[PDB]
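Reviewing the structure listed below.
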Protein chains: 2
Amino acid sequence: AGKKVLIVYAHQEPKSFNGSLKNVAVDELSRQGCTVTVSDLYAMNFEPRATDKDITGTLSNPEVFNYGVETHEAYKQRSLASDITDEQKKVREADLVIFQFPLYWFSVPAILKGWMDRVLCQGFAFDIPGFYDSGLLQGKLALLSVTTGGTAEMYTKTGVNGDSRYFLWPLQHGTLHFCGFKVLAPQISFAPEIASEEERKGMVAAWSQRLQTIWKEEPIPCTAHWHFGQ
Amino acid sequence: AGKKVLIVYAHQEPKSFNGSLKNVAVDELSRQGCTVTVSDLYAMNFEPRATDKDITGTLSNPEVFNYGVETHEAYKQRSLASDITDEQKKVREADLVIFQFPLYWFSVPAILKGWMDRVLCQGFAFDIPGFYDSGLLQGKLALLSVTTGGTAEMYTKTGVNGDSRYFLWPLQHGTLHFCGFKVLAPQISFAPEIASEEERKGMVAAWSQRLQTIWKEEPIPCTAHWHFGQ
Ligand SMILES: Cc1cc2nc3c(=O)[nH]c(=O)nc-3n(C[C@H](O)[C@H](O)[C@H](O)COP(=O)(O)OP(=O)(O)OC[C@H]3O[C@@H](n4cnc5c(N)ncnc54)[C@H](O)[C@@H]3O)c2cc1C
Ligand SMILES: Cc1cc2nc3c(=O)[nH]c(=O)nc-3n(C[C@H](O)[C@H](O)[C@H](O)COP(=O)(O)OP(=O)(O)OC[C@H]3O[C@@H](n4cnc5c(N)ncnc54)[C@H](O)[C@@H]3O)c2cc1C
Ligand SMILES: C=Nc1c(Cl)c(N)c2c3c(cc(C(N)=O)nc13)C(=O)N2C
Ligand SMILES: C=Nc1c(Cl)c(N)c2c3c(cc(C(N)=O)nc13)C(=O)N2C
Ligand SMILES: [Zn+2]
Ligand SMILES: [Zn+2]
């Protein structure tokens, strides 16, 4: 209160552990009196491919298709596909953007990758001045709530997978910071499938409890040192 | 020769710089007598979303959908969608897989993220146990050939983007090495948009030239120390 939150959710199954983390976020933020919107990307059959269909009307150069240039011009001329502009409205209005997803290949599922590719366009999220602290989404907060197959011990600097912070870099720094977001500390729910039930309840409840005081958090220093240093 | 190469290519425009790097690879590897296949993902309209359409038979659990579980079972039973098995045959036969793509948000374009998510399934590319140095694609080589908006100076340890090798981690380590590939050093062609005609022609030629001796190369040590230092 008065704050708006967008949850960008990427799981196919409403009964999943990610579906439960998304639902308790809706439940707890709704309870606080926040304005909440969820983009359920699989239920929306969200298009992930960056293609010339993302521009309506006639292309800026139909000889040689340059996705970046075309979408930048289309944004300035109010000529983006409506699925993209609908997401952009939700982002524009949000004070916090939560991403809820299972880790796929040390990153987001392709459907969520395609949201970041197509929704966060030049002119909207950043300019070619435009970027990192000069990024156009400055003022806004973002938070990654990720679930994994591998265990917390696997995600240590000398475990098989490396530190979890190592995989966060392209998402927190190259994506969210580049657009100007301030980044809250990630919520990482390790290996729910091997946890009990229980520890799974622990995990869901810890996320609900964290969201009680989410507005009181300061963002992380989204630097190479935070991700890789000591 | 004496070798089969699959190039997984992700760019919308045949006249692009990525297009030229993909064609020079086909030209040089063809000239050497190698067998060469190209998966041009935007031309194939390749499906990036991981959904229940990727399984055609009876689901293991039809009331709660688990993508990993159902694709692993479908692989074993031969009930995966045929686009996924078509790609797996190309990978099965390849000695070397080159990914040619523009960097999107410090990672691969979503259409290529979807290829990784859907093609490299459990049972085909890894099993649990059977990952990293015991991954199922052991004995194959992989190479990321990436282009960027950002300059080489931006992609240094003290530059705004961080060192280039930091964004390579989820791809080379979390994906390729997890599946048992040995990873050749990446080809990064920085900032072709800003380079002159001569400097772009130079970058194309440096890749053709590198490919002349590609079979003599050793892989990188795909470790946290190679990516992050210390
Ligand atoms: C393409 C692909 C790539 C992947 N790449 C990686 C990777 O790089 N690194 C990695 O570590 N892992 C990877 N994984 C594994 C993936 O990250 C995990 O499978 C996923 O994070 C598990 O979350 P989920 O919501 O699907 O769990 P679910 O299987 O849905 O949940 C686990 C259990 O929790 C239960 N549950 C649901 N709600 C509740 C609740 N409210 N309270 C208590 N229990 C509950 C469920 O019923 C279920 O029994 C990959 C998976 C795929 C398919
Ligand atoms: C969604 C999105 C996300 C991005 N995220 C990032 C990111 O995180 N970090 C980043 O650094 N960049 C990012 N970029 C920028 C992107 O990586 C670059 O635009 C892309 O790498 C440039 O390659 P290209 O093949 O498209 O260049 P092109 O625009 O096709 O090439 C530049 C020039 O080369 C010319 N050319 C083609 N072939 C030849 C040849 N044989 N000889 C000489 N000239 C030739 C072309 O005609 C053109 O003038 C992003 C872009 C998009 C659209
Ligand atoms: C990396 N790919 C993975 C895929 Cl594709 C997958 N289906 C899976 C995992 C797990 C752990 C790790 C991991 N890296 O710890 N990685 C993966 C896991 O439990 N499952 C079920
Ligand atoms: C990060 N996203 C980017 C987008 Cl989406 C994009 N369209 C673009 C860049 C460039 C550089 C960098 C960068 N990080 O150096 N990042 C990006 C660039 O020249 N173009 C055209
Ligand atoms: Zn940062
Ligand atoms: Zn590795």
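Following Swiss-Prot, chain B residues are numbered 2-231, in order.
Yeah, the Cβs are placed from backbone N, Cα and C, and that goes for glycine too.
As given in Swiss-Prot:
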BINDING   B:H12, B:18-21, B:104-107, B:148-151, B:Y156, B:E194, B:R201  FAD binding site
BINDING   B:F127, B:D128, B:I129  substrate binding site
BINDING   B:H174, B:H178, B:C223  Zn(2+) binding site
MUTAGEN   B:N162 to H  Loss of activity toward CB1954, no effect toward menadione
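Positions of the features from Swiss-Prot, shown on the structure.
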{"residue": "B:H12", "record": "FAD binding site", "Cβ within 10 Å": "27"}
{"residue": "B:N19", "record": "FAD binding site", "Cβ within 10 Å": "22"}
{"residue": "B:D128", "record": "substrate binding site", "Cβ within 10 Å": "13"}
{"residue": "B:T149", "record": "FAD binding site", "Cβ within 10 Å": "20"}
{"residue": "B:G151", "record": "FAD binding site", "Cβ within 10 Å": "18"}
{"residue": "B:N162", "record": "mutagenesis position", "Cβ within 10 Å": "25"}
{"residue": "B:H174", "record": "Zn(2+) binding site", "Cβ within 10 Å": "23"}
{"residue": "B:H178", "record": "Zn(2+) binding site", "Cβ within 10 Å": "23"}
{"residue": "B:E194", "record": "FAD binding site", "Cβ within 10 Å": "12"}
{"residue": "B:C223", "record": "Zn(2+) binding site", "Cβ within 10 Å": "20"}
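Long-range neighbours of B:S21 (FAD binding site) (same chain, six or more residues apart, CB within less than 8 Å of its CB): B:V205. The sparsest Cβ neighbourhood within 10 Å, among the listed binding-site residues (B:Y105, B:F107, B:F127), is found at B:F127. Among the binding-site residues B:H12, B:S21, B:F127, B:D128, B:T149, B:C223, none has a Cβ under 8 Å from a Cβ of chain A. Distance between Cα atoms for B:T149 (FAD binding site) and B:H178 (Zn(2+) binding site): 23 Å, as a whole number. Cα-Cα distances to B:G151 (FAD binding site) place B:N162 within 10 Å, out of the recorded positions B:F127, B:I129, B:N162, B:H174. Only B:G151, of the binding-site residues B:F127, B:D128, B:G151, B:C223, place a Cβ under 6 Å from an atom of ligand 2. Separating the Cα atoms of B:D128 (substrate binding site) and B:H178 (Zn(2+) binding site) is a whole-number distance of 13 Å. Same-chain residues that are not part of B:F127, B:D128, B:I129 yet have a Cβ within 8 Å of the Cβ center of the substrate site turn out to be B:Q123, B:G124, B:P130, B:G131, B:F132, B:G136, B:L137. Comparing Cα positions, B:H12 (FAD binding site) lies closest to B:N162 out of the recorded positions B:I129, B:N162, B:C223.
Near B:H174 (Zn(2+) binding site), with the C-alpha within 10 Å of its C-alpha, lie none of the recorded positions B:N19, B:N162, B:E194. For the binding-site residues B:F127, B:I129, B:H178, B:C223, a Cα to Cα distance of within 10 angstroms from B:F107 (FAD binding site) holds for none.
The local packing around B:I129 (substrate binding site), expressed as other Cβ atoms within 10 Å of its Cβ over all shown chains, amounts to 11.
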